[PDB]
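Below is one structure, written out as structure tokens, with a few remarks after it.
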Protein chains: 2
Amino acid sequence: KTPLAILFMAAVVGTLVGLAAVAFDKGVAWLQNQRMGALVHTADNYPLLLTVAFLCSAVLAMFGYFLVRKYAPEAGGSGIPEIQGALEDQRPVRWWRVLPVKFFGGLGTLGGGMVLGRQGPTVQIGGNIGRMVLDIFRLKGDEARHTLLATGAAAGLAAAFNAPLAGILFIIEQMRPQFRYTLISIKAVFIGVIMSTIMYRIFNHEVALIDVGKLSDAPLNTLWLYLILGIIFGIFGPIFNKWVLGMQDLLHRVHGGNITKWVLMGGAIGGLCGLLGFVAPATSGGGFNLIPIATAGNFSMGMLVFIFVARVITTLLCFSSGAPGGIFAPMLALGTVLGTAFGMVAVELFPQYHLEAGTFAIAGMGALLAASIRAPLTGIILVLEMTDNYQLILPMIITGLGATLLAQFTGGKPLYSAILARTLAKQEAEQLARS
Amino acid sequence: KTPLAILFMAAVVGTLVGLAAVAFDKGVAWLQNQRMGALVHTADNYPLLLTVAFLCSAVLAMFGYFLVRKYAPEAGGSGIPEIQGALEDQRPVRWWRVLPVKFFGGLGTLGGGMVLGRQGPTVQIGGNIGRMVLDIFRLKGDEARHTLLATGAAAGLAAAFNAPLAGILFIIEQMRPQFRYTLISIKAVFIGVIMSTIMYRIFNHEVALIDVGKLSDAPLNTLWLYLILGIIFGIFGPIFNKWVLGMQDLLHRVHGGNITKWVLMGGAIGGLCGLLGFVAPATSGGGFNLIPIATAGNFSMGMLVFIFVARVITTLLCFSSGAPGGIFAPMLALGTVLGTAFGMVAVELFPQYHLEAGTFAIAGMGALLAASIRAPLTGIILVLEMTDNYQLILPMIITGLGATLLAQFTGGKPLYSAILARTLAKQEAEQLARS
Ligand SMILES: [Cl-]
Ligand SMILES: [Cl-]
Ligand SMILES: [Cl-]
Ligand SMILES: [Cl-]
Ligand SMILES: [Cl-]
Ligand SMILES: [Cl-]
């Protein structure tokens, strides 16, 4: 009866999520190209070019910050904490607000060149799309409601980075405590992921989404260095997480919850990233365009330290303000830069081992996700499906374990669970409306 | 306190399992080469060559069947149903019997050229190794006992086919209902898999374990054919499973549980496979040497039908008798042959689509595991780590879903769960010893 209705709806959800993820992607790419086109007007007067670049990114940012604070407060930030909450029945899915705001707000913020990524946006959009078709078709039952939320979210992740294996792992690993695993619920996840992936492939050439060439394999006597890399990320992960929650509390003292001040602060952050797009490209943007540049070895050791410091600052400023945008693609840039640096050192320390810094760059992306988000297998596979370097499978599991151990040992928690816990706590507290 | 003891013991288990898996592998390869060497004596008198080939495989088979029926009845068959049972507290782990019998019995049966594979042997050996070091070190606690069983089993699977990603998926997907997922229990699985994989790599060149070259990718307008392939395997999977349980009941009427008759029947089965090694190579052996031959397109359509029929017969005869040996590698051969046949038809039916039979061969391996064993993600990844054809990720998820749907719809169950259910049922029944 209703089990076959669920499996057919999953296919509908997967197709619609897929087209939304491609629209979001193509929309953000067009806006960035439109900005570079409107600045050809001031081709050889650099002062005025930087000034209108600033105001152009400030307006789009202010547009996004406005939509979130006015129509959908829960569309601020990543999206994953909110979906995670909804899979527990702890949070609503207001798709009539979150789909228009997250889409058109995320176009303004990522489109302006802010230090934000697509994962959280499209995963939340996918989940709301999943709830939308449930509410449109009037499917009744607690299983259907929960199941289509899950297939919508997985489909969002798979369509965003062309990563179907990762979209399934996002539900069976990262959302293990929330997800009610049944025979029908897991087939629906597969169907939604299959359909959303086909929609990506119709519009994009199937390739390495992060073209980093084909690196060398990792020899046996080399493998221990990936455990040391993992340990380093293990201690750094929980510190970074303390900084993104701290920076939410600190940036709140600026505006005090007031819409006008909040939007103006977003315009400054948005404007600044739009400026830094031009004067120092590697310090700004989501992170994708600089990962292959860094992994190839084009930066000096001193330059990698500068990008790392600058990026941690612009990453925290963008994400913690509560702009609609994810921290996934920023974190990949941070792990690439720190991993390449680690790689450079090891190359000079051990001339015997026949090493290459780029293998440690790719391990670094997996390591930072493992240490902060604490869903290792999902991050490791995500990075492999985007780089297509499947011979680094063992190195990355070793780095992921390193990161996972020391992150638990040094008192870290999963970033997304921590943010949801603060949202739930703050909501309980504001039942002082109840005296 | 005890959490750090568990993570250090996992490393010990992973190393020991790794060396046992390599020893088993190298032992089985040496015996097969020793048999081909002792038959050079009768190089140009073919009648006597086949006769001693028969008696040579019959003795080794009789040796294996003897060890199982005399010292460790639960070492007969795969191993996975028994481990699965132990993870539920429903079955004992008699490592003082199962390690010597499974190892030296599995050397005689797989070494004689019987239609049996290494997965079940090494997974059960790994689990017993995990319980052995728990009992040696006298670790107390229900968590430790359960956890090291799990890391031992995963490590066995990862070391047997050089498949670390698959060894983790074997516990988080295939053993989901049994496995008590905690922060410490999952890190221990990782550690055991890391260490066992290193032990494989020390003794074997890291390559494609099934060298099948680099096939073409799957174009978009082609993807629907993999769903039809999946559907076909979906209906065939539960039928095959009915035949392996049926063939256990039928082959039991031969000996009636009597040790003498049982061993003699094993010698006939063992002898026959040793003969068929020489007169018709593709009808016998575990399956690994004929998968690349079939995938390359060297067999005519008529020959693929003959191998399929012959193999289903020799696969059921070998496995269902209760010889120590797995059905995993046999099933891969069956899915390769049926998939190549399907591939050939589609190539001629659609000259427009620019297809290759070999893509459907690899999809077929995933499809038969999905339809019988019913752990799709684990099988699909296993096949990718052995063939190294990571561009067929989406085709295989589509075939796995096809297979998983129709196998549930047509009333199939997971092979391993079905065998364990019959073992538990038969044990309850023989408490008629209680009047
Ligand atoms: Cl957030
Ligand atoms: Cl993101
Ligand atoms: Cl995110
Ligand atoms: Cl069995
Ligand atoms: Cl096997
Ligand atoms: Cl098996």
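Quick note: numbers on chain B are straight from Swiss-Prot, i.e. 30-464, in order.
Header says: X-ray crystallography, 2.6 Å.
Positions of Cβ are set from backbone N, Cα and C atoms, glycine also.
Database features (Swiss-Prot):
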type: BINDING; residues: B:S107, B:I356, B:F357, B:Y445; note: chloride binding site
type: MUTAGEN; residues: B:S107 to A; note: Uncouples chloride transport from proton transport
type: MUTAGEN; residues: B:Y445 to A; note: Abolishes gating, permitting continuous rapid transit of chloride ions; when associated with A-148
type: MUTAGEN; residues: B:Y445 to F or W; note: No effect
type: MUTAGEN; residues: B:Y445 to L; note: Alters stoichiometry of proton/chloride exchange
Additional residues surrounding chloride, by Cβ distance to the B:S107, B:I356, B:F357, B:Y445 centre under 8 Å: B:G106, B:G108, B:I109, B:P110, B:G146, B:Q148, B:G149, B:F348, B:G355, B:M360, B:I402, B:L444
Secondary structure of B:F357 (chloride binding site) (DSSP, helix/strand/coil): helix
C-alpha spacing of B:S107 (mutagenesis position) relative to B:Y445 (mutagenesis position), in angstrom: 9
Integer Cα-Cα distance in angstrom, B:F357 (chloride binding site) to B:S107 (mutagenesis position): 9
C-beta crowding around B:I356 (chloride binding site), within 10 angstroms: 28
B:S107 (mutagenesis position) - helix vs strand vs coil (DSSP): coil
B:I356 (chloride binding site) to B:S107 (mutagenesis position) - Cα separation in whole Å: 7
Filtered recorded positions, from B:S107, B:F357, B:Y445, whose Cβ is under 6 Å from an atom of ligand 5: B:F357
Listed recorded positions with Cβ under 6 Å from ligand 4, out of B:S107, B:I356, B:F357, B:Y445: B:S107
Which same-chain residues, if any, lie at least 6 apart from B:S107 (mutagenesis position) yet have Cβ under 8 Å of it: B:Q148, B:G149, B:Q153, B:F348, B:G354, B:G355, B:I356, B:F357, B:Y445, B:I448
Whole-number Å value of the largest CA-CA distance among B:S107, B:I356, B:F357, B:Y445, listed as chloride-binding: 11
B:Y445 (mutagenesis position): tally of other CB atoms within 10 A of its CB: 25
Helix, strand or coil at B:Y445 (mutagenesis position) [DSSP, three-state]: helix
